[PDB]
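Engineer: Just passing along the structure, written as structure tokens.
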There are 4 protein chains.
Amino acid sequence: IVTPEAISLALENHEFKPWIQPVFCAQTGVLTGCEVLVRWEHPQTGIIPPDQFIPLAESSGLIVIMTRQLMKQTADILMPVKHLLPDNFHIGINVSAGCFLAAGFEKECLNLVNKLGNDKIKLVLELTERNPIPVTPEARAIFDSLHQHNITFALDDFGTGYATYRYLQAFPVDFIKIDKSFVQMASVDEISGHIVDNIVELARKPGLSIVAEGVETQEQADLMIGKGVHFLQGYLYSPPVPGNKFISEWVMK
Amino acid sequence: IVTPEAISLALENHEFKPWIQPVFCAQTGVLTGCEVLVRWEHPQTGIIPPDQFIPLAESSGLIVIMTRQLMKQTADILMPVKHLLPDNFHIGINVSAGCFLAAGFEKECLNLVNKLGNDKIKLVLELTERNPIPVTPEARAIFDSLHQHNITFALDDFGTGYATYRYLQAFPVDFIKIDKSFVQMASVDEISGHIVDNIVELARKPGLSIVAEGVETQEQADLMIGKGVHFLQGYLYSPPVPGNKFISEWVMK
Amino acid sequence: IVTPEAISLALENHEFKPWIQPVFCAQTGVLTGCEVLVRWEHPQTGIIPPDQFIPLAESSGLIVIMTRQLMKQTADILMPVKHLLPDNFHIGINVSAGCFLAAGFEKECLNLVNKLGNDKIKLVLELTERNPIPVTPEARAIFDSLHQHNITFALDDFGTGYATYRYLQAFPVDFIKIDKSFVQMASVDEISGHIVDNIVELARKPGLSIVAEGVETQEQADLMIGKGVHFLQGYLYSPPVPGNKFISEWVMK
Amino acid sequence: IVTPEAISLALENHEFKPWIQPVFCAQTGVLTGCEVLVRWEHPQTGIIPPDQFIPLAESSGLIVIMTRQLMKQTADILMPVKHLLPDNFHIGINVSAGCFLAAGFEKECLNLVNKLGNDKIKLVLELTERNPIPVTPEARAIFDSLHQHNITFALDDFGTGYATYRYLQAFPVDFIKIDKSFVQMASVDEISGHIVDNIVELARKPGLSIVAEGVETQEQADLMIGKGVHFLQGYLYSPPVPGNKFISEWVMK
């Protein structure tokens, strides 16, 4: 059904598309950036969602190709409209350890930034919780090198998987994205709200910015805003959308 | 060299001994409890340290036997002196998911507590970071059952492995033990101290107690005490010691 | 449900029993030996068949303990009646690569043979098809050592898994056991019968003996006998049975 | 060094070349066919041999692309000279389970055969021993479909990996290729020769043809010929060579 060969074939047939989800300033509601997500549109049978292919992409290693293509395609999509983007427009790309450590990764990040404007945009590498970067000198060298080139980092889905305090200690990242399981449970249960407060306090000393993921309702947003979260993202504002529709809805109007 | 069969044989030959490390009130320096640790004394060749056998104990499943024996032996060691123990004396036992989910686990915990005094002692199950308890109804039922019997829980080596905010959200534990990597780096680096502050703030709302592990120097202790940590443990006070020596040094004088 | 810890606990609780299946001379119908098989009798819920635990026993490594116990228990079962066993009575034990390479394996085989009579019995190590012995000098040394001690080898379930011509080339074994899938399909399909002929021709040059497994009907037996198979085993004669019943039915009458 | 991304890049840069090894009638020495093998010529550093990339091609799934390209390129190479090929000229292509089960496989095989002459050539899918086709109705349907289109099958490297009697039982193939480890050891050791005899007897009933692989010396050939092997292949006649050289040496003279 879903195999490494089917993923390879799908990459060659360009069936993996960059869908783009806007991200907003929590204070003002204004567009500040986006996240690039992947959708597999199988020509006959339809969507195969990330949950069914990403893991196998990761274990097979094909994720490296997929992420490279996605980065390239995102540059193509946003280049025509880059002069219309707000200043300091954030572009979130999901990065696993495999991609981060692969030969040629830094180069691919530079190509994206140079095409779009070294100083107009901010590339945010959203480090995944499943396949954490190893805590080694060589990993830290790649991390520092990218930082020197004004590329930034997020701990994605923070509070789940391997997204622990240790990653913040080993790597001075720039953003923390709060997993949706805390955003959506804050004020259903007894600790989730407290956990968000904790992530807010965590960020404050080193001066990191926080994004709440999975914001689905207005009460969730108000709650996140009240607690000092900096950016918001979720279905309340918009799900991820095809690039042309991202441009048409959120950039060019 | 180290195999599952060698571990089995070593269990039958009683080569795995409960060594006991005292734990202290951070405010006053007073003895409040202990942790039970395992040492493998191979008759010819000497110590085989936990790092070389625990993982294989865990993957083989033999850990369940080992932990059961350790619990039993700890009861035997402390029973003669239980009337000399301070009130609310804490006994820390390291528990993996495998042990926690095994048939007969709750019974073994009760046997320990009943032998030593339902109300004199407090059993603390120190949940490991490597092999986390699954987040399921059945796991939560076992957890709640043990709580109803006045047994308590710690997230051990918090901030490392799978010891994440999620575990605190899924399981209302009673203690957090701060991994030594934060205790010992707090005031060498730029975030470790901040991380300890964060763990202190985390605990405060639900009213959990914190123990700093790996306290090795007086400056580390002072630092942990100053930051509001409740209990201290480490080589500064004492390494783990054989039971008879634990009793002789810390209980019976 | 079935875990490594449950297998460990079951080993300690002696829930894994040696059941014994007789093996017969194809020419005469006479008892020539047996195979020792394992049955897990779970005290409440009943049988857990080999298909559900062996693989996990193998990957966890616990198989080494289980096989050792089975060998020991087989000696205990047959010792009281060893003087009643036919001469050259074969005892088949199922052995994986893990058991074969584990420290202490040769010793366990000798203990079995010495207890039962160096020259009355023939121990047959039935090498499994799933977890083949590696083709290395060290493996061959263990193999040769055991041969020098008059212990013999079978390629079990030959024609399936990794039970290939290569194993016969690397290890001069003494027996081939034909997988039941060929025995039972010989004269349903177009090649299975031909495959059995092939295994018979294979054995003839080096002078190996063949046992047909899974003999279920008289026509299957007649067919195997006609094709020059030396030994027969299967439900037609008897399924595996508890030891006491093996002794009572096949040895002591 | 060797990664899935490097393999992808190498495919796009056409660094994987079809080298072709002739195959001959054992009786007469006459050219009867060929096998298509892959060589990775890295532009700076030189050859990367199959042992270092095939496994990763297979696990990544990229093998499907590579095999497709190889099939296409083989058609291009032989088309100009197809009228010069002997009748019933065999073309051996190495096929793993992944390729065999991938969408579009049957079509690629037809394209090769139609380009070269439905009745001049015989396509032989050489099924690998490492990644066996699963024994399922759906696999058998694909197998039967290809057979109806006059495409044929070989069990490659028979006697090693998963190349067992079972594959012959599940799939009525047309050829068996004897692994070189038996060809080259026949008359060094005590069983290898016997194994070849066995493969010859195996083939005879269903009427399969045998090819001896890795024929390196004249004595190996004479031995294989004497034992009733139908086709020969190996360095004694020719190693694999670039296509142009295959055509120039073995077809066009």
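Numbering of chain B is taken from Swiss-Prot, so the residues present carry the numbers 107-359, in order.
Any Cβ shown, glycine's included, is placed from N, Cα and C.
Feature list, courtesy of Swiss-Prot:
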BINDING   B:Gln127, B:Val144, B:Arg145, B:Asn200, B:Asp262, B:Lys286, B:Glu319, B:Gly320, B:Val321, B:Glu322, B:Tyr341  substrate binding site
BINDING   B:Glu141, B:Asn200, B:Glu232, B:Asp262  Mg(2+) binding site
MUTAGEN   B:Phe206 to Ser  Increases catalytic activity
MUTAGEN   B:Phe249 to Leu  Increases catalytic activity
MUTAGEN   B:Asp263 to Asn  Loss of activity
MUTAGEN   B:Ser298 to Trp  Slow monomer-dimer exchange. Equilibrium largely on the monomeric side, in particular in the presence of substrate. Strong decrease in activity
MUTAGEN   B:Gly299 to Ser  Increases catalytic activity
Engineer: These are the recorded positions: B:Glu141, B:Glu232, B:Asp262, B:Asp263. Which one scores highest on other Cβ atoms within 10 Å?
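Structural biologist: Max Cβ neighbours within 10 Å, all protein chains included: B:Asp262.
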Engineer: Which three-state DSSP class does B:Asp263 (mutagenesis position) fall into?
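Structural biologist: In three-state terms, B:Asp263 (mutagenesis position) counts as strand.
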Engineer: Can you tell me the CA-to-CA distance separating B:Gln127 (substrate binding site) and B:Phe249 (mutagenesis position), as a whole number of Å?
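Structural biologist: Answer for this pair: 25 Å between alpha carbons.
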Engineer: Per 10 Å Cβ neighbour count, which of the mutagenesis positions B:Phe206, B:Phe249 ranks highest?
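Structural biologist: Result of the Cβ crowding comparison: B:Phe206.
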Engineer: Among the recorded positions B:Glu141, B:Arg145, B:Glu232, B:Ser298, B:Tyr341, state which ones have a Cβ less than 8 Å from a Cβ of chain A, giving them in sequence order; state 'none' otherwise.
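Structural biologist: The answer, in sequence order, is B:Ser298.
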Engineer: So around the Mg(2+) site, B:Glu141, B:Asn200, B:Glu232, B:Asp262 aside, which residues have their CB within 8 A of the centroid of those CB atoms?
Structural biologist: B:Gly198, B:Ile199, B:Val201, B:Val230, B:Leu231, B:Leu233, B:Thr234, B:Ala260, B:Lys283
Engineer: Taking the Cβ of B:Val321 (substrate binding site) as the reference point, list residues of the same chain whose Cβ is under 8 angstroms away and which are at least six residues distant in sequence.
Structural biologist: B:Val289, B:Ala327, B:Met330, B:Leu338, B:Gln339, B:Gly340, B:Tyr341, B:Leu342, B:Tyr343
Engineer: Would you mind pulling the longest C-alpha to C-alpha span across B:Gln127, B:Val144, B:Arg145, B:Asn200, B:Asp262, B:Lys286, B:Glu319, B:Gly320, B:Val321, B:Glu322, B:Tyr341, which the record has binding substrate, in angstrom?
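Structural biologist: Maximum Cα-Cα distance: 21 Å.
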Engineer: May I ask you to report the DSSP-based helix, strand or coil state of B:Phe206 (mutagenesis position)?
Structural biologist: helix
Engineer: Which whole-number value in Å describes the distance between the Cα atoms of B:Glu141 (Mg(2+) binding site) and B:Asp262 (substrate binding site)?
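Structural biologist: The separation of the Cα atoms works out to 11 Å.
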Engineer: For B:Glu319 (substrate binding site) and B:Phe206 (mutagenesis position), determine the Cα separation and express it in whole Å.
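Structural biologist: So the Cα of B:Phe206 (mutagenesis position) lies 23 Å away from that of B:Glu319 (substrate binding site).
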Engineer: How far is it from B:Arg145 (substrate binding site) to B:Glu232 (Mg(2+) binding site), counting Cα to Cα, in Å?
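Structural biologist: Distance between the two Cα atoms comes out at 17 Å.
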Engineer: Would you count the other C-beta atoms found within 10 angstroms of the C-beta of B:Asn200 (Mg(2+) binding site) for me?
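Structural biologist: The Cβ of B:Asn200 (Mg(2+) binding site) has 21 Cβ neighbours within 10 Å.
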Engineer: Take the Cβ of B:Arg145 (substrate binding site) and count every other Cβ within 10 Å, whichever protein chain it belongs to.
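Structural biologist: Other Cβ atoms found within 10 Å: 15.
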Engineer: Given the recorded positions B:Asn200, B:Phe206, B:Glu232, B:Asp263, which one's Cα is the least distant from that of B:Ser298 (mutagenesis position)?
Structural biologist: B:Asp263
Engineer: Which one is closest to B:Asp262 (substrate binding site) in space, judged by CA to CA distance, out of the recorded positions B:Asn200, B:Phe206, B:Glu232, B:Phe249, B:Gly299?
Structural biologist: B:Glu232
Engineer: Using a 10 Å cut-off between Cα atoms, which of these recorded positions sit near B:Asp263 (mutagenesis position): B:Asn200, B:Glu232, B:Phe249, B:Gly299?
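Structural biologist: If one measures from the Cα of B:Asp263 (mutagenesis position), the recorded positions that come within 10 Å are B:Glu232.
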Engineer: What's the number of neighbouring CB atoms sitting within 10 A of the CB on B:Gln127 (substrate binding site)?
Structural biologist: 21
